[PDB]
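The structure appears right after this line, and notes come after that.
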Amino acid sequence: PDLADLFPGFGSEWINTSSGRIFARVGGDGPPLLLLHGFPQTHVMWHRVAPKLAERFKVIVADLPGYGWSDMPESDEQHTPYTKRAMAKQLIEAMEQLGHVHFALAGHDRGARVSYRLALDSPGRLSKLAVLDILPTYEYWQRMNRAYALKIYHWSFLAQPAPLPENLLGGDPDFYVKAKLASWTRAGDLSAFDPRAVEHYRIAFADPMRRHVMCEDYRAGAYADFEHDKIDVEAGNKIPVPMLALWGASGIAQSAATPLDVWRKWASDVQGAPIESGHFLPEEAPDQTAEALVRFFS
Amino acid sequence: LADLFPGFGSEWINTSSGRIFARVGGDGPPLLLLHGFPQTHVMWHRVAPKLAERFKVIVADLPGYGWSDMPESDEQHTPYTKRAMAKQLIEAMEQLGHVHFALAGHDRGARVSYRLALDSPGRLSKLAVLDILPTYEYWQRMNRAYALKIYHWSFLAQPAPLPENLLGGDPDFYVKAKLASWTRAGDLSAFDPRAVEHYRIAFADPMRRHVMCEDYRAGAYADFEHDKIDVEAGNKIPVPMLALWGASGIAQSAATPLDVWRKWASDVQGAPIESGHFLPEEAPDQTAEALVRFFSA
């Protein structure tokens, strides 16, 4: 049961960075567009939307640092390489390796957190930003309440000090990754996913080192990411890059607050739309997602 | 498993919702002691014997815990709501002829205790709660820091079988992690190793683990709704109560415990004890002294 290739025609690049290789599928031509997945997935989550994107753009579908087939930089007490700030710097360096110093960027889930952090830290690097089904990390933590704590319990679970989440994830990793996939879809099962993509996610999640990375990501998400965001809210720093906020009508970011209102606080130029899906917009509603992206990225 | 209450009898008390296991010793006015998670009645083994010099001490496994039976849960986790547990323990005490008793609870047991106190205050002479605030207050104070600190409130309340499946890979690790994590030392040195063994063995049973999750699911849903109604109705515990908390325990991380408890209780005395969460094991003498003095007053 090999993984196999969900991006016919796309090349496969290993992009060197100072913190380790980024893996990417690259296809298409035209302006560069970087696509960033999140948790618990890999780049293959774009497999239904990348083709439609690659009709107009040089689509780079990257595994986040530490995820998928990207190298896992050694973490540290502060989870530094898995802070969205560090990850954005690494991806910037990755894109520089391909000669893209100014590119479009669409991120889903953790990848979206990299992406808006990228926009805050290095807005000159982006022509346009799209974030899929997230609010800024600071917003999740500020709105933390009973309802949210139960809904995004993994934000605090996975952010527990090692080795607690790692050992518990170890208890049934196949179950957990499928549970997370299914439970944030509209259908509530795995039917929205290509089973070959589910297999990519399952294989990456089978790896304890990959799971530790994801924990590091969430640890960063509870601490440094939050602190970094807090500096920006308190400074009134806004994302100046034109952005599109997509969210699933039945997803994660929609009922922490109305996501366009929240993002309007963070970005001076945002448009947004609900998409009839759960969290996994590019796979639950690929046509609608792809069409929204292509229209906004043009 | 070791007998940590030499001289205490044992009772299996039938109730409508299953048998309640208790160790019973001493003589005098009836004092029911309720443990919490991930413990069993044996957490009281260092203070019960001092209590048993002055009271008839009944050291009960909560419903579904320890050796108490595990009523089947349901969609609303009814049997593991503190309201149901309270009713079941009332029925258990009635089986012993104690319709009016003193009650001290720790952790989940303290939640049963203040719920009992709210639902059926006429059952209680006095109430002591150890290292908790009301469930409602934890959830109301559920911000970033606190969500990280008591992440298990929301992890264990996830729909079955998620926590159950994760817990089942290495049960020993998790019960040990939680015991150690909530002590002032961050290790297991407070505990009697024989008591840890009781805790670990109870936790090794997947049904027991499920029960614990059900308890926490109740704690996230029904229990909170029940507390919510009371606090928004201004219902207060009318029974003299003692709030004890660990200076390094859980309840203090959420708020000033005495202030919170004075919102819930018309007659509350409070004292911190230099201890982590596990007052009767980390600080047995202080805890036993505090309880003896409060209950014998």
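Residues displayed in chain B correspond, in order, to Swiss-Prot positions 4-300.
Looks like X-ray crystallography, 1.8 Å, at least that's what the header says.
Yeah, the Cβs are placed from backbone N, Cα and C, and that goes for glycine too.
What Swiss-Prot says about this protein:
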type: DOMAIN; residues: B:32-270; note: domain 'AB hydrolase-1'
type: MUTAGEN; residues: B:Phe40 to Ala; note: Reduced catalytic rate. Minor effect on substrate affinity
type: MUTAGEN; residues: B:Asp110 to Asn; note: Loss of enzyme activity
type: ACT_SITE; residues: B:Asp110; note: active site, nucleophile
type: BINDING; residues: B:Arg111, B:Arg114, B:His155, B:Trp156, B:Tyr219; note: fluoroacetate binding site
type: MUTAGEN; residues: B:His155 to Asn; note: Reduced catalytic rate with fluoroacetate, but increased catalytic rate with chloroacetate. Minor effect on substrate affinity
type: MUTAGEN; residues: B:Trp185 to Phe; note: Reduced catalytic rate. Minor effect on substrate affinity
type: MUTAGEN; residues: B:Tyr219 to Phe; note: Reduced catalytic rate. Minor effect on substrate affinity
type: MUTAGEN; residues: B:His280 to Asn; note: Abolishes hydrolysis of covalent reaction intermediate
type: ACT_SITE; residues: B:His280; note: active site, proton acceptor
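Here the features listed in Swiss-Prot are placed on the structure.
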residue  : record                     : Cβ contacts under 8 Å, 6 or more apart
B:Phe40  : mutagenesis position       : B:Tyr68, B:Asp110, B:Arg111, B:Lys181, B:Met215, B:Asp218, B:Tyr219
B:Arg114 : fluoroacetate binding site : B:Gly39, B:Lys85, B:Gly108, B:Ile135, B:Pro137, B:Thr138, B:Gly222, B:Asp226
B:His155 : mutagenesis position       : B:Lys181, B:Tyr219
B:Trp156 : fluoroacetate binding site : B:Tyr141, B:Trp142, B:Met145, B:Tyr219, B:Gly222, B:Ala223
B:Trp185 : mutagenesis position       : B:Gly252, B:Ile253, B:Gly279, B:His280, B:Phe281
Coarse DSSP state, helix versus strand versus coil, of B:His280 (mutagenesis position): coil
Out of the recorded positions B:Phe40, B:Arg111, B:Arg114, B:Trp185, B:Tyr219, B:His280, ones whose Cβ falls under 8 Å of a chain A Cβ are none
Protein Cβ atoms within 10 Å of B:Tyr219 (mutagenesis position), excluding its own: 23
Can you tell me whether DSSP puts B:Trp185 (mutagenesis position) in helix, strand or coil? coil
What is the total of other Cβ atoms whose distance to the Cβ of B:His280 (mutagenesis position) is within 10 Å? 27
DSSP output for B:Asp110 (mutagenesis position) maps to coil
Secondary structure of B:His155 (mutagenesis position) (DSSP, helix/strand/coil): helix
Please find, for B:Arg111, B:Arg114, B:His155, B:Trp156, B:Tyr219 as listed binding fluoroacetate, the greatest distance between any two Cα atoms, in Å. 16
Other than B:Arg111, B:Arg114, B:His155, B:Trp156, B:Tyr219, the chain contributes near fluoroacetate (Cβ within 8 Å of their centroid) the residues B:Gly39, B:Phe40, B:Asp110, B:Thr138, B:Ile153, B:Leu159, B:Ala160, B:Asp218, B:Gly222
When you measure from the Cβ of B:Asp110 (mutagenesis position), how many other Cβ atoms are you left with inside 10 Å? 26
